[PDB]
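Structure incoming, see below.
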Amino acid sequence: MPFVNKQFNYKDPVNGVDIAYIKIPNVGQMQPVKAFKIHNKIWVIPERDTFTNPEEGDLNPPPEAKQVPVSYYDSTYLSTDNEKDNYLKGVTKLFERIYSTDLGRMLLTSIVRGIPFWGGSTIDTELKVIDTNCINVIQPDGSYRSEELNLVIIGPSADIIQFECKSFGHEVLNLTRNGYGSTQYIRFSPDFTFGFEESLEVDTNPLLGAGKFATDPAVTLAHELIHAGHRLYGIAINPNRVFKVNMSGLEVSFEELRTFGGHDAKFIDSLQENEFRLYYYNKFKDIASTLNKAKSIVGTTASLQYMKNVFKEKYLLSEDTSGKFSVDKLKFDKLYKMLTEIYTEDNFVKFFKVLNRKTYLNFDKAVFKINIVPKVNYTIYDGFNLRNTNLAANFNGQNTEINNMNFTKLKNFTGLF
Amino acid sequence: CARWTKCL
Ligand SMILES: [Zn+2]
């Protein structure tokens, strides 16, 4: 039962439903872009992201000797129709690989159920969508209709390997940290991946290694989706909450350690975790109270009780006699723990049976150009480690020295730190 | 800001 039930081509004609010219609510102007709806609540825009941030409109670098070590610029990437076709197919293929695991099925199901909360209304008896959780889709008659969505995958901005999960803020509300959630825009490319080293002492050393093994891009996307899950349920950790790494005031956010999981997650001390968990549980109670006071809805895309049921389902709320909603500690803790401890990069690594960095705290060695769309290169089931070939065992398919035709090294980062 | 070395 595939996640993406159509095999889109980029040049397939627009139909205003799942192949459409859209605008995003950046609070400024833009020419429509061609987008593809690959699943309920999830869209793919094969364009370089010059739209989410008005000050990152330019695909050219900061000058030749202005730039960060782990970075890669190519202003022509993703400018042509063949590259957009291929980007679309590559991204689809990674959703299918993820979805083919039970962990991935769970995570993508929680993302689709994770509809951003309708807390846009200034009247506490009235439930309203926040419009930055929508896109504007041009219909066949050439007019615009607003469409709620949970996730957009878009190409990277100027720095091709700066993958991240962004979302539109609110004037007052902290949407990704108040339980509400907001639509998530992942900057991501399936056309590149990172090199790492199989020895831990090497991988965590800035001066050693050329990056012998390649990260499976399904792992990289899953990392971004895990962030997105947190942000859709409005439980992301404030990035100012950091762990001090111990020669340079190096720190790492808790939100990152959590997302990686494994040994790394244990560096977040128990008092602080209890404090976040209590905090988010309180946020959810504020949502339960807001739903209780809602008598009216705005719009007529759905009924008040349709939407209450939607949020009941999202937040796993208990419903008593009056149709009064409450939060049950047990169900809150299971959800919370699902989204923070079960969904983690490290867990994904076990599911995919791939070689991966052992810690979030490593020094990237290199960046490689890849092509995962041909089945002779990469499949849903095996990634690069193709069954019943010489690349099946020992992660040989990720080994850039053995599987050398699937990887072109574009830049070394080692030494430049 | 993910990636550790990009957020350093
Ligand atoms: Zn991250």
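Chain A is numbered as in Swiss-Prot; shown residues: 1-246, 253-423, in order.
Recorded method is X-ray crystallography, 1.9 Å.
Including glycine, each Cβ sits where the backbone N, Cα and C put it.
These came from Swiss-Prot, pasted as-is:
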| type | residues | note |
| --- | --- | --- |
| VARIANT | A:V27 to A | In strain: 62A |
| BINDING | A:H223, A:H227, A:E262 | Zn(2+) binding site |
| ACT_SITE | A:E224 | active site, proton acceptor |
| MUTAGEN | A:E351 to A or Q | Wild-type KM for SNAP25, no protease activity, about 30% less Zn(2+) |
| MUTAGEN | A:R363 to A, H or K | Wild-type KM for SNAP25, about 75-fold decrease in kcat, no effect on Zn(2+) binding |
| MUTAGEN | A:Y366 to F | About wild-type KM for SNAP25, 35-fold decrease in kcat, no effect on Zn(2+) binding |
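What's the neighbourhood like for these features in this structure?
Long-range neighbours of A:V27 (variant position) (same chain, six or more residues apart, CB within less than 8 Å of its CB): A:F168. In this structure, A:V27 (variant position) belongs to neither helix nor strand by DSSP; it is coil.
For A:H223 (Zn(2+) binding site), applying a Cβ distance below 8 Å and a minimum sequence separation of six or more within one chain yields A:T265, A:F266, A:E351, A:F354. The DSSP secondary structure for A:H223 (Zn(2+) binding site) is helix.
Counting every protein chain shown, 22 other Cβ atoms lie within 10 Å of the Cβ of A:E224 (active site, proton acceptor).
In the three-state DSSP assignment, the secondary structure recorded for A:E351 (mutagenesis position) is helix.
Over all protein chains present, the Cβ of A:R363 (mutagenesis position) has 24 other Cβ atoms lying within 10 Å.
Note: A:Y366 (mutagenesis position) has non-local neighbours A:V258, A:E262, A:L263, A:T265, A:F266, A:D270, A:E351, i.e. same-chain residues 6+ apart with C-beta under 8 A of its own C-beta. In the three-state DSSP assignment, the secondary structure recorded for A:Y366 (mutagenesis position) is coil.
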Give the subset of the recorded positions A:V27, A:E224, A:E262, A:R363 lying near ligand 1, defined as CB under 6 A from any of its atoms.
A:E262
Given the recorded positions A:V27, A:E351, A:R363, which pass a C-beta cutoff of under 8 Å against chain B? Sequence order please.
none
Using a 10 Å radius around each Cβ and all protein chains in view, which of these recorded positions has the most neighbours: A:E262, A:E351?
A:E262
Across the 6-residue break in this deposited model, measure the distance from A:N246 to A:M253 using their CA atoms, rounded to a whole number of Å.
9
Where A:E224 (active site, proton acceptor) and A:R363 (mutagenesis position) are concerned, what is their Cα separation in Å, rounded?
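The Cα atom of A:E224 (active site, proton acceptor) is 16 Å away from the Cα atom of A:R363 (mutagenesis position).
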